[PDB]
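Participant: If you scroll down you'll find the structure; I have some questions about it.
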Amino acid sequence: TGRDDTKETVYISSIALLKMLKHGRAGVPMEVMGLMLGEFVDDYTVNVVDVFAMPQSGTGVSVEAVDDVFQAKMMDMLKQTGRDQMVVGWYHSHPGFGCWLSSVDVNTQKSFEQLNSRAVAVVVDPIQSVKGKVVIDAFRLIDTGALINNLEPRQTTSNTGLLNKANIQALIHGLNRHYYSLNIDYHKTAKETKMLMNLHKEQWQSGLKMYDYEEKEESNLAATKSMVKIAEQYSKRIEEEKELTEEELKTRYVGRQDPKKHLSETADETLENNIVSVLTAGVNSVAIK
Amino acid sequence: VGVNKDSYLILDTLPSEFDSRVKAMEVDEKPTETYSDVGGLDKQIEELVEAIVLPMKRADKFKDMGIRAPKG
Amino acid sequence: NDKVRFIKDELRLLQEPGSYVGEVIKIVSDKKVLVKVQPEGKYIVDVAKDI
Amino acid sequence: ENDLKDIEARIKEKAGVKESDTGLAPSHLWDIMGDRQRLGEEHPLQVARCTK
């Protein structure tokens, strides 16, 4: 038998993820890059412990814009701090385009694949990470010959995975003609969770701190008026709401957005807002003196 | 100026650009026919040399006398 | 449950990769259609299953 | 007379209307160097003009 290649999932430590985002957005739209320091263990886990950035160029990515001289100095800096392991590949950030390897990027990747076969290329989209999703996808070159022999099915053996394809168009061209994409899981520790979830010093300063009570009166005025308009609209609707076919009523007597529903959202927000506010006043007034 | 197209930074300064049609104005190493392969209409050759050619070379005698040079 | 879980289905709808409006100039019976894209050029391009 | 009007329509509708691509019978293999002219960047070229 030969060597069989099979699924992997690239686990981007919490550290690694922030650095790529920080370095990549900051340098966008000029292309950003850097090496991924980490370790491969297992046969299903690429674990990227850290990344750093290699110096930007206005030739963007190139095979000779990788720059090994800078790589070597950087490696010795990690060596003296006892953090060097194994460079597990390279990442680069396309600006506002999708995750797909460019033709040039294929040859950049071909170089790192010689040095370690388990090397990945991680393509980042930073201007698209300001949604509620962070858009990052991973690729790893597969032998052109292997694709001829139908060895893309080989890469999904021994699990159902979480297989899904987040992007096509240039992606599915490059997969077909070069690569096997990887899904992305995140590693983080229980320490790191607590660091991430904590984002305020005002955690204990937000139910003793209050907003000006003129602002609250303005808010109650605004809220009550809004629901007064929605009630007139509702009242026009509910003069009927009694004939056959719901859908006919929704058109005819506007139940376009349902003024019942609309009033419920508005009612509930200001009602909940006032209970906190009164409770803050009453805590401070009685407790402090 | 050059601006870097990857990310807009004034990179360096470049000569001012004129159209290719305006860059067709200058000579190819234009053949001369001097005043001596133009026979006849002698008085015209003298009147042109006076108007155009000599106020360029002897602009010094124009400033000392204090005249201006013509505009075409 | 219905209220909360249509929102999760609706994120896919909101994160569509664009659309365009075209108008069919003509079909070609190769199983492709000539579309003069309304803001854009002309492209002869593949049909879906739906049509 | 009106039966003739309808069935001309029906005959066109089922036969289908099209435009065919120009071809060549000596060509039944072309992609041997189709991919050499195509397939990545090697390249059909963005046309420019020197201004200076």
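Here Swiss-Prot sets the residue numbers for chain A, with the shown residues being 18-306 in order.
Note that Cβ sites are derived from N, Cα and C of the backbone, with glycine treated the same way.
Pulled these from Swiss-Prot:
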| type | residues | note |
| --- | --- | --- |
| DOMAIN | A:27-162 | domain 'MPN' |
| MUTAGEN | A:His109 to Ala | Stabilizes ubiquitin pathway substrates; when associated wirh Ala-111 |
| BINDING | A:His109, A:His111, A:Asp122 | Zn(2+) binding site |
| MUTAGEN | A:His111 to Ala | Stabilizes ubiquitin pathway substrates; when associated wirh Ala-109 |
| VARIANT | A:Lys208 to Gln | In strain: NRRL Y-53 |
| VARIANT | A:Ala239 to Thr | In strain: NRRL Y-53 |
| VARIANT | A:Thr262 to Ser | In strain: NRRL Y-53 |
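Each of these features: where is it, how hidden is it, and who are its neighbours?
Facilitator: In the three-state DSSP classification, A:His109 (mutagenesis position) falls within a strand. Cβ neighbours of A:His109 (mutagenesis position) (same chain, under 8 Å, six or more residues apart in sequence): A:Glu48, A:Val49, A:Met50, A:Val78, A:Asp122, A:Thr125, A:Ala138, A:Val139, A:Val140, A:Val141.
Within 10 Å of the C-beta of A:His111 (mutagenesis position) we count 25 further C-beta atoms, all protein chains included.
Under the DSSP three-state reduction, A:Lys208 (variant position) is assigned to helix. Counting only residues at least six positions away in the same chain, no Cβ atom sits under 8 Å from the Cβ of A:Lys208 (variant position).
The DSSP secondary structure for A:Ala239 (variant position) is helix.
Its own atom aside, the Cβ of A:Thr262 (variant position) has 9 Cβ atoms within 10 angstroms in the protein chains shown. The secondary structure of A:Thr262 (variant position), as reduced to three states from DSSP, is coil rather than helix or strand.
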Participant: I need the CA-to-CA distance for A:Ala239 (variant position) versus A:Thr262 (variant position), whole Å please.
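Facilitator: About 36 Å separate the Cα atoms of these two residues.
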Participant: Give me the DSSP three-state residue breakdown of the domain 'MPN' (A:27-162), ordered helix, strand, coil.
Facilitator: 43 helix, 43 strand, 50 coil
Participant: Counting across all protein chains shown, how many other Cβ atoms sit within 10 Å of the Cβ of A:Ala239 (variant position)?
Facilitator: 12
Participant: At the level of the C-alpha atoms, what whole-angstrom distance separates A:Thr262 (variant position) and A:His111 (mutagenesis position)?
Facilitator: 52
